[PDB]
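Novice: The structure under discussion is supplied below as structure tokens; questions concerning it will follow.
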Amino acid sequence: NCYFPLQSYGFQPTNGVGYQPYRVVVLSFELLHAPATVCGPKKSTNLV
Amino acid sequence: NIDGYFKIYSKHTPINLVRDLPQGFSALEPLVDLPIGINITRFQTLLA
Ligand SMILES: *[C@@H]1O[C@H](CO)[C@@H](O)[C@H](O)[C@H]1NC(C)=O
């Protein structure tokens, strides 16, 4: 009943859809408590 | 230092002046603005 806490993933190309590996990114962010230092692109168009 | 923005204004002029601050009029143009957010209350100047 001693157990090592980690285990490795058997990622093989023969795994079924599900047991195959998936890469993940979580874009986490905390909002509106400091001066803005990231924004989406403020799109622009031709001068007439 | 306003709402997290540290703002610098400045000017240069040539003089021929012995030991005083010269009587005259000047308008300081803004040179940089820094979104640093830090509180300031104290300061020093660094000399050669
Ligand atoms: C700046 O100072 C004010 C008052 O002393 C305080 O309420 C605020 O939390 C301070 N901010 C930081 C980042 O230290």
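The residues of chain A that appear here are 487-534 by Swiss-Prot count, in order.
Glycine is no exception: its Cβ is also placed from the backbone N, Cα and C atoms.
What Swiss-Prot shows for this protein is this:
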VARIANT   A:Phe490 to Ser  In strain: Lambda/C.37, Omicron/BQ.1.1, Omicron/XBB.1.5, Omicron/EG.5.1
MUTAGEN   A:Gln493 to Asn  Reduced host ACE2-binding affinity in vitro
VARIANT   A:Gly496 to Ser  In strain: Omicron/BA.1
VARIANT   A:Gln498 to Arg  In strain: Omicron/BA.1, Omicron/BA.2, Omicron/BA.2.12.1, Omicron/BA.2.75, Omicron/BA.4, Omicron/BA.5, Omicron/BQ.1.1, Omicron/XBB.1.5, Omicron/EG.5.1
MUTAGEN   A:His519 to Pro  Increased resistance to human covalescent sera neutralization
Novice: Using DSSP and three states only, what is A:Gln493 (mutagenesis position)?
Specialist: coil
Novice: Note down the number of other Cβ atoms within 10 Å of the Cβ of A:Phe490 (variant position), including every protein chain shown.
Specialist: 5
Novice: Out of A:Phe490, A:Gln493, A:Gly496, A:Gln498, the recorded positions in the record, which is closest to A:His519 (mutagenesis position) when you go by Cα distance?
Specialist: A:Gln493
Novice: Three states by DSSP: which one describes A:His519 (mutagenesis position)?
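Specialist: Reduced to three states, the DSSP call for A:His519 (mutagenesis position) is coil.
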Novice: Name the residues of the same chain, 6+ apart in sequence, whose Cβ is under 8 Å from the Cβ of A:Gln498 (variant position)?
Specialist: none
